[PDB]
Amino acid sequence: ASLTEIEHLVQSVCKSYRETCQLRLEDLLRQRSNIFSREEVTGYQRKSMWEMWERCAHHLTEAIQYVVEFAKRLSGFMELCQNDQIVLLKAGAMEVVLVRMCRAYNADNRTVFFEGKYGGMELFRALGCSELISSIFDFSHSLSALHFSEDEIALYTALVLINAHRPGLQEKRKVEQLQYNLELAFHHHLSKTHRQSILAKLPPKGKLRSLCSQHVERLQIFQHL
Ligand SMILES: C[C@H](CCC(=O)NCc1ccc(OCCN2CCOCC2)cc1)[C@H]1CC[C@H]2[C@@H]3CC=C4C[C@@H](OS(=O)(=O)O)CC[C@]4(C)[C@H]3CC[C@]12C
């Protein structure tokens, strides 16, 4: 790859990310003081497990659909075979959503933007799996310490998705090549902006995977990508 190719790849990834965010960062930041009242937190906790899962499942489906659009606009992804596109999305879409969450996360009070306001992990009590939700909130907290720019999140999430070690891939070296060009792009961007230090601070692949619920993987969205 040339300097021109790598610079064009950086631009493509960052443009795709920009066009596939549901919410604008500036709006998310302005809304930080808009926190659910105790009455509203109560209302969420009052819902049945099913009622809460129906709401959350829909929001996650939408989030996943934005990740799919992100992938489609990523230079090189649509050139991979259909099997591999699907394998990568199945294994990585939720991981991308969990990274994207830090944009909607407020480290100051440990809240996430959800249905129009900020709320803590106690909003999600009716779902059960309290340890997992805590672990998810802890994960966003750790990511928040890095102070990612949007271009950084864009390049990092591209690499979360384009992982040549996902079991079930049928063009392994082709995915390896795209992954490598994305590695070049990410490392390039970080060197030029003097941000190489974040490489050592990024959570490992295994960490992201452990945060993905079985219940998410069973959502019908994964049969209709
Ligand atoms: C953390 C939360 C829970 C996830 C989870 O997995 N919890 C474990 C669990 C527990 C029980 C369960 O259910 C059992 C009940 N059973 C199941 C079997 O059937 C019977 C009932 C299922 C799962 C999720 C839910 C919604 C997620 C938001 C959805 C959308 C966005 C927008 C996006 O903006 S953008 O600009 O970037 O695009 C940024 C991200 C953000 C903020 C998301 C952030 C994350 C959130 C809060």
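In chain A, numbers come from Swiss-Prot; the residues present are 265-489, in order.
Heads up, header says this was done by X-ray crystallography, 1.9 Å.
Backbone N, Cα and C atoms are what each Cβ position is placed from, and that goes for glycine too.
Pulled from Swiss-Prot, these are the features on record:
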MUTAGEN   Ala327 to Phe  Completely abolishes transcriptional activity
MUTAGEN   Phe378 to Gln  Completely abolishes transcriptional activity
MUTAGEN   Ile397 to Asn  Nearly abolishes transcriptional activity
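Overlay of Swiss-Prot annotations on the structure.
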residue: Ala327; record: mutagenesis position; DSSP (3 states): helix
residue: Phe378; record: mutagenesis position; DSSP (3 states): strand
residue: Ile397; record: mutagenesis position; DSSP (3 states): helix
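Spatially close to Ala327 (mutagenesis position) yet at least six residues away along the chain are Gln286, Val361, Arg364, judged by Cβ distances under 8 angstroms.
In this structure, the C-alpha atom of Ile397 (mutagenesis position) lies 14 angstrom from that of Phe378 (mutagenesis position).
Long-range Cβ proximity for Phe378 (mutagenesis position), meaning a same-chain Cβ under 8 A and a gap of 6 or more residues, is found for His323, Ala368, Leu387.
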